[PDB]
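Participant: I have a structure here, written as structure tokens, and I will follow up with some questions on it.
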Amino acid sequence: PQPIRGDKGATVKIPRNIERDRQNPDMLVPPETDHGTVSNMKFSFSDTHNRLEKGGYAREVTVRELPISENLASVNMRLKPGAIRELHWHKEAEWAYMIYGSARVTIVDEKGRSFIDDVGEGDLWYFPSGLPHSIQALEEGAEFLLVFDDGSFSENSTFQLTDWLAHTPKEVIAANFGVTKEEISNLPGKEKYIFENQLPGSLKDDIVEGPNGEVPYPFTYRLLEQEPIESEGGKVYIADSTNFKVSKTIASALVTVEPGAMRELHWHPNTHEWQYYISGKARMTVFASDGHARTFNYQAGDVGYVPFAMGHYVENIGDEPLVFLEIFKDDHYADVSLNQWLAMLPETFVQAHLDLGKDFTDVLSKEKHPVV
Amino acid sequence: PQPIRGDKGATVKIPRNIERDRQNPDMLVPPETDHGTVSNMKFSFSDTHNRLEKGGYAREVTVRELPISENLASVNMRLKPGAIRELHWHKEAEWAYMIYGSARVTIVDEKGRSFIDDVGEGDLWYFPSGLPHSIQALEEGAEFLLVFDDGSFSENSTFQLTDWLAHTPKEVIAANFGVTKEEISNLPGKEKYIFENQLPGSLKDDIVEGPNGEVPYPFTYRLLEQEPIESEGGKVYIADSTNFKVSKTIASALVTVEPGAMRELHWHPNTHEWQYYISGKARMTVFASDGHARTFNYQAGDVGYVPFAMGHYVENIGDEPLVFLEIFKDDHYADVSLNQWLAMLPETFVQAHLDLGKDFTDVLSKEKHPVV
Amino acid sequence: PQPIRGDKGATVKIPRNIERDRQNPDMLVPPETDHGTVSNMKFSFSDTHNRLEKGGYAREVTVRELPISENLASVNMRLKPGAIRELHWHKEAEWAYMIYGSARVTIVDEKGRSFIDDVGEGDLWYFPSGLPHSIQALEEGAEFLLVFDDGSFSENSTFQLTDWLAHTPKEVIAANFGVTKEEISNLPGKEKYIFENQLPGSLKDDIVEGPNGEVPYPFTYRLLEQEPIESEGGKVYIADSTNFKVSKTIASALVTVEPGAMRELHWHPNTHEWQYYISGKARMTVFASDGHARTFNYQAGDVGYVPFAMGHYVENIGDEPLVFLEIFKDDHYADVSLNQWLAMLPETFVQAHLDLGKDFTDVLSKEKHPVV
Amino acid sequence: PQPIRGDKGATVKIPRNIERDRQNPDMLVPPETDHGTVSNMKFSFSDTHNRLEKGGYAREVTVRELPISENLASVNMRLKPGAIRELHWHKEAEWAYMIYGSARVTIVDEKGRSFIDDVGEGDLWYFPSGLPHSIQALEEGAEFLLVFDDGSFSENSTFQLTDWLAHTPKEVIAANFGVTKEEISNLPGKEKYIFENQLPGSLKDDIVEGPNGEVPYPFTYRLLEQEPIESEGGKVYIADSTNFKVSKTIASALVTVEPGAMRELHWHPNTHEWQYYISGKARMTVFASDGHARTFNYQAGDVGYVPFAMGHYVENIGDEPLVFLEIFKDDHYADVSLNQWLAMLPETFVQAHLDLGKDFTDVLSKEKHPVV
Amino acid sequence: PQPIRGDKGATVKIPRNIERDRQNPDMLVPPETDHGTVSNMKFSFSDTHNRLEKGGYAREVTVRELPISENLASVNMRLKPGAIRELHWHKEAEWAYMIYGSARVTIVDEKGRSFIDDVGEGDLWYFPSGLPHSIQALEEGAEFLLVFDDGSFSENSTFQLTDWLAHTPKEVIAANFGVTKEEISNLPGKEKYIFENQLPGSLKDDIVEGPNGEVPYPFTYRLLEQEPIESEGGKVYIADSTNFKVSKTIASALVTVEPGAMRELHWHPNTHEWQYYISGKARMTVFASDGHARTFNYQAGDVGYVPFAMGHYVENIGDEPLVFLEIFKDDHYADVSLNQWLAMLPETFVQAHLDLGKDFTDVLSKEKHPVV
Ligand SMILES: [Mg+2]
Ligand SMILES: [Mg+2]
Ligand SMILES: [Mg+2]
Ligand SMILES: [Mg+2]
Ligand SMILES: [Mg+2]
Ligand SMILES: [Mn+2]
Ligand SMILES: [Mn+2]
Ligand SMILES: [Mn+2]
Ligand SMILES: [Mn+2]
Ligand SMILES: [Mn+2]
Ligand SMILES: [Mn+2]
Ligand SMILES: [Mn+2]
Ligand SMILES: [Mn+2]
Ligand SMILES: [Mn+2]
Ligand SMILES: [Mn+2]
């Protein structure tokens, strides 16, 4: 491939990364309509350090990797069968999508109520900031995407149970529980983070009963069970605080785009959009106002971003289905469709703007079709 | 005029701007009670660049002009008869007051519901952040004041319909609507922003029906229709989220002060006050605490500002009525009257503070009179 | 005392402050488990400038003294019998705890409604931001702790009644009230702030009736009247917006820890904790995640702080009861108990984490006991 | 005047400030070539609060008035005959230009060396940061422009001699000088700032001799004595650290533009330009790159600004001479002339850029002519 | 490849980017010694938008792509034979390395002196901030790396000649040069940026003579002509202000590492290191102190970064030579070699630190060998 478009551009003369150029066709050779300075809106998990542990791994994309995403950060975590992500808590709220396998999660709220449940492929969970939780993969192991509502998410964001105890005077721990220092002499000297463990038993056998009762709302959500918004070119599954009650700071949508289809031109009137590409290949042009626009390519891993109110679309440029997540730090999902917008205005008024005739306004639809 | 007060000050000896000195009597010669460093709280639209277009003009006062106003910015827009302010949207919420003429506005919400209505002198509109809208002046043309809830409002805040399409690949636009590239070959190459157009027909003929139903609440408000708070020296018309339902981030008040009257000494316990002087001449002293106070003069255009909780009053120093707007970035209007405050406390307690007698406390009123 | 722990440390060889070293046993000789850089979380009112006035005094601990506390600041105020803290208002909300004596407070809201009441030892008050108020000590005088919801609280935060009038043109004041300049010639030339005054009469005689009616909710709260959460080692009295209705930005808890007891290991899932030590002596280790932890000593005065979500405990290390306040800038109090958390999880799962057996999990309690 | 240019713009329909519109012809009706968002680069001293004292006055334009000027602030000070600007010092360096009258200044350096001298119209002075100084007007009184090298210049920037003593324990002052508290009982209770005083005697009689010798370099500079750069349309007098040795942080140029002339198109490769218009009327277009440019009008007072490297010119649009100051926070003056730049490049290369022929390149001059 | 190291890690179960994983062996499977949160220190030009023009292209890596690099930004520019990078200037200083081909550059300083010269492969140029310049490729075309001393480098950083004129009133341009508006009617309406042009003639024929004389120092430097520091595993060519006189804000080093060799363990005691990989493949571990370290992989394009004082090395992990640039925003190059450091200390002292014997200290060298 060469950076040539018509009579513009030229061949690359210096040593280059041909493999990456092939993955970014629309960046090596952008649309003629691209223009102006626009921040980077793409980053691959494959370009991050992978923390390997006995029991799995974890890699992250944060504001230190993708500066534009100051409000959201993400971790791609993998657990082997039975492996446990140590009991912990953080300052940020946590949202997750199970891509592969399954796992059992636990969480106890500020009123001493516990919630334990199994999560499979296509399911989500949301843990409010500060509430302690854990994850343990089941027989197939597990690999999921975590999203935290602070782009600065880092090592100083998470508190591990064993790390806390390892840094608390033995005499204080003893006094706190009413035991002797000798009885807790075997406590770990360092945190575990992720550790191998035998597979757990049936969920029903793990349920713990308490004097505080059951939690008011579930911390897990079966996203694929609900009926999706079905368009001619694909489908959209949405989960925000209106249906997944506890998810107050994260609204999400799983979008599937068939080959030859595209997520239509639209924008979000509420907040920034954070994206994760599960599978497939795509291209998206972000319109940043005042004649500024830049096109980006995305595939598999890849994290994407669309700043608040910027116009965009997501086109499948591959032969396989395109599947990605749209994440928003808000209590609801909201979007404005270009097609629907114009369809709901007087025909001659739209014609006056576009210098087009009735032949164009005749194709506008008053019904919203997310994927065409 | 000379900067002389009693035995203080002196005549100006260097070349000067006599015209401006005449407009700022209380700045050239401030009250003896003024003291300390206080930020500038005044700026004139006449001191800004006027963007002229075929169909009208627009000038703005932002944080780049008035640094103290970081949360609110304003645009003075003028449209000729039939002229259209191109379909667009922005990150900020928009509030407006029609000073002269009338116009038809359109807006479509995130659920595909449209609202179209005509706005006349004394009417307002409020467009939630991110929702697309337009303005088209009627037979008398129109001139209004726009207020956006972010002082950094600029060119990167607004997204124009034709600018978006002009910066989107033709093949993508074609695919989005299901037409050929040839059918959209006549789309504008650049945005229009403001453009001349034939006057529209009757409002009833423009109303568009849709499968999503009518909007829950109107985006326009007839401010002058309601009964105002009538005081001995003037009247106050208030519009906040309690009566103009959709206006959640902007609370407003239209104040009219007759000659020889004044908006009484008061402060706002909720947020900063942004002002626009429609007509007349005035002076206001802002009390910034810790013995700091500065007096400013205002007239016609002029934008004013009163930081959160600072004490102030607005005195008419002219022969004609004084008319101005008080704007607040909040979901409600709130103020504390000095008179009412003292009137609601034990008489001897107030006397103990002011070193004054019953003769003074006897004039205090338990009823609030905004303009005396 | 010497900074020696086992074979670590050494004797101090340079001139030193032995008195302070004696007050900070756990800082001169920290637990072996302390580690890493942790910001200072302690400051004494005795290390601040005391503003002395005719009628009392006031000293403060703000972000300029304790940098970690950016959201909360405090003032220790003392009033002699009958002394008045001048009518004033500020940008910040104000919360208070009467430690000694009693006082009468007044406050008028934005609707012209007044609230006057007497506050005794153990009582609280909360004045919403911007609402004018006053304090006048009764026959025993008064000494209380004030907490403002902005760590930057300073001189530019408070507006005094007489200071406002002293910096307002006489002709404007006259016009505002409808009197002559001669009638207000005796107004103070400078603010009073705190001034001596004769003791007031009975509360019932001070109550002012108005055309706006009574306030919807009281601005004072009798904290010690309610039944506290009683544990084996002490008690906790909580006051947040769920019971003390008007206190929307401040949640509080008065904790009493008997000798030999401790506020258990816990953390707050909602926000930072600000502390004030009323009496006694203690030590607290703050766990800041990622193997970081630091221990601090506190006594009498002393202000403490625990950043959001950090693990902590408060142990009484003296022979007398330990009494302190836990303050949070939020509309509710919330905490997660380490004991309760583990008690509500499957036993073998906890055992897998701690490398401990049934003997340990058997002591866990599903009921929360704040002080053990 | 009306905001109309050809077929663009329209008449103003709302109440307006006709006087200011007349002063800003190029802002009400900007050049067709103006475009994009550009910060405000103009502010009038007449729009500022004038501090009046017994002996003169002072008004300032700081970053609180003109946000773009973060590195430089200015004060317009006026002193009556014999009046003294109290002995003081500040954190910022101070540069000055005597516009009217004359004054005697004093300054003592960190080595105890004193410098006393008289300054007349056209003379300058530069006081390094932190060095104490004073100003006393002579028989004609004085009015000058002060420039400080920090845009945040305010009340907290200046330390007055009597204010320091007024806030130092009497016993400490006594001990410091070896006198009794009784001997200093008459010290002022408050600062003087500016105060009336009898005219001083001859300069030679005020010169103080010391054991530390004379200062290495003078703190005053006779700008108009040197030969200026004389062009066909005016002249330029430059004073920077290369000729006015002590002026290390301020470089200056006094520019005079005859009617029908203009300061040529140029830019500064070193730093931002701060301007003060002494007399006349002008217009300047600032080119901010990327197709952004805005035109401003200036007259008498007025402060102007040109951010670092932006292209500009200053055209006299009046019938009288245009006189202004160009100030730079740097140790040298530097500029690049558009004409000279192109004149020093191959002719065909310039022709290739401008699409113009030899007829144009033939008029280019290799010699720099600041004012044409 | 799989993220597995011994008994740590696991196979990837979700869709992935195998191509990128293959390019980042040490990121997918980091050294066991890596630990802690470390910012991203790598970015590929292939992952950026390529601006294509008639005559070449340009792509950039700025702080918007690589957040850690706040002080330096870079552009990879390509010019076809004879193509011109339009006459322009910027706020930032510019440094360049010619990787392929050759070009003629022009620059005029603030004294009207011009410098024109040809630059070939291995040559550099440095243009001080604000000084106008141009680049025109010769018969082979050209491709080079530009480095600007501000990470925020963007569109608002560069001023183009034709863009300035296009946004300046025609009447002003006419007056500035003494021509009629008609004579300049053919000036471009928009900037050119990069445009095709006929190849220039011999350099000697382009040299322009002026009344200001020759520039004091050359703006170009033949880096490969000088004798490099030759080590056993490679060579280092250094150019800083001590030899390339005008390059005051950029110090550089071209490093060549043979297969099986490595840039030794070292750190820089002066400032941050910015890197560009010309050819080959490598891996570098950055030691960030306090037990934090992260390994990164680099190849062809790729930009790297090493924050101030962090320890590092650069190992060739390929079969071909590794060639990269080390750039520093400082007036000199400086480094501390771990080997040399220990070699210059008492043997037993080093042994006491490392718990190693004479066998190790015996291999230390007092001479610095950059590449081993
Ligand atoms: Mg464009
Ligand atoms: Mg005062
Ligand atoms: Mg440790
Ligand atoms: Mg333009
Ligand atoms: Mg380690
Ligand atoms: Mn988690
Ligand atoms: Mn979207
Ligand atoms: Mn709008
Ligand atoms: Mn008000
Ligand atoms: Mn208070
Ligand atoms: Mn706590
Ligand atoms: Mn001074
Ligand atoms: Mn200039
Ligand atoms: Mn350049
Ligand atoms: Mn290095």
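Following Swiss-Prot, chain C shows residues 8-379, kept in their order.
Cβ from N, Cα, C; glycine included.
So Swiss-Prot says this about it:
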- C:50-192: domain 'Cupin type-1 1' (DOMAIN)
- C:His95, C:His97, C:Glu101, C:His140: Mn(2+) 1 binding site (BINDING)
- C:228-369: domain 'Cupin type-1 2' (DOMAIN)
- C:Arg270 to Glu: Leads to a 20-fold reduction of CO(2) production (MUTAGEN)
- C:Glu333 to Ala: Leads to a 25-fold reduction of activity and a 4-fold reduction of CO(2) production (MUTAGEN)
- C:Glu333: active site, proton donor (ACT_SITE)
- C:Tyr340 to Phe: Leads to a 13-fold reduction of CO(2) production (MUTAGEN)
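Could you place the listed features in the three-dimensional structure?
Facilitator: Here C:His97 (Mn(2+) 1 binding site) comes close to C:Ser136, C:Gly137, C:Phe155, C:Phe160, C:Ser164, C:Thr165, C:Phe166: these same-chain residues lie at least six apart in sequence, with C-beta atoms under 8 angstroms from its C-beta. DSSP assigns C:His97 (Mn(2+) 1 binding site) to a strand in the three-state reduction.
Residues in the domain 'Cupin type-1 2' (C:228-369) partition by DSSP class (helix H, G, I; strand E, B; coil) as 21 helix, 66 strand, 55 coil.
Cβ neighbour count for C:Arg270 (mutagenesis position): 28 (other Cβ atoms within 10 Å of its Cβ, all protein chains included).
Long-range Cβ neighbours of C:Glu333 (mutagenesis position) (same chain, at least 6 residues apart, Cβ-Cβ under 8 Å): C:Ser259, C:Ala260, C:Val262, C:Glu280, C:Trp281, C:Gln282.
Residues near C:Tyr340 (mutagenesis position) in space but far in sequence (CB under 8 A, at least 6 apart, same chain), listed by position: C:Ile245, C:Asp247, C:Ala258, C:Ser259, C:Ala260.
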Participant: Tell me which recorded positions (C:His95, C:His97, C:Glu101, C:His140, C:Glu333, C:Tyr340) have a Cβ under 6 A from ligand 3; sequence order is fine.
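Facilitator: Not one meets the Cβ criterion.
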Participant: Taking ligand 10 as the reference, state which of the recorded positions C:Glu101, C:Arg270, C:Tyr340 have a Cβ closer than 6 Å to one of its atoms.
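Facilitator: If the test is a Cβ under 6 Å from any atom of ligand 10, the answer is C:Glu101.
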Participant: Give me the Cα-Cα distance between C:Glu101 (Mn(2+) 1 binding site) and C:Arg270 (mutagenesis position), rounded to a whole Å.
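Facilitator: So the Cα of C:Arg270 (mutagenesis position) lies 26 Å away from that of C:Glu101 (Mn(2+) 1 binding site).
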Participant: Which of the recorded positions C:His97, C:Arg270, C:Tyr340 have a Cβ lying under 8 Å from any Cβ of chain B?
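Facilitator: Only C:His97 pass the 8 Å Cβ test.
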Participant: Of the residues in the domain 'Cupin type-1 1' (C:50-192), how many are helix, strand and coil by DSSP?
Facilitator: 23 helix, 70 strand, 50 coil
Participant: Whole-number Å only: compute the distance from the Cα of C:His140 (Mn(2+) 1 binding site) to the Cα of C:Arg270 (mutagenesis position).
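Facilitator: C:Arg270 (mutagenesis position) has its Cα 35 Å from the Cα of C:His140 (Mn(2+) 1 binding site).
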Participant: Could you round the CA separation between C:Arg270 (mutagenesis position) and C:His95 (Mn(2+) 1 binding site) to a whole angstrom and send it over?
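Facilitator: That comes out at 37 Å between the alpha carbons.
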Participant: Inside 10 Å of the Cβ of C:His95 (Mn(2+) 1 binding site), count up the other Cβ atoms and send me the figure.
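Facilitator: Excluding its own Cβ, C:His95 (Mn(2+) 1 binding site) sees 20 Cβ atoms within 10 Å.
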Participant: Which number gives the other C-beta atoms within 10 angstroms of the C-beta of C:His140 (Mn(2+) 1 binding site), all protein chains shown included?
Facilitator: 19
Participant: Name them in sequence order: residues not among C:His95, C:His97, C:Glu101, C:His140 whose Cβ is within 8 Å of the mean position of the Cβ atoms defining the Mn(2+) 1 site.
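Facilitator: Residues close to the Mn(2+) 1 site, other than C:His95, C:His97, C:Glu101, C:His140: C:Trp96, C:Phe134, C:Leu138, C:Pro139, C:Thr165.
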Participant: Near ligand 11, which of the recorded positions C:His95, C:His97, C:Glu101, C:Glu333 have CB less than 6 Å from any of its atoms?
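Facilitator: Cβ < 6 Å from ligand 11, in sequence order: C:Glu333.
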Participant: Around the C-beta of C:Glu101 (Mn(2+) 1 binding site), how many further C-beta atoms are within 10 angstroms, looking at every protein chain?
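Facilitator: Total other Cβ atoms inside 10 Å, all chains included: 24.
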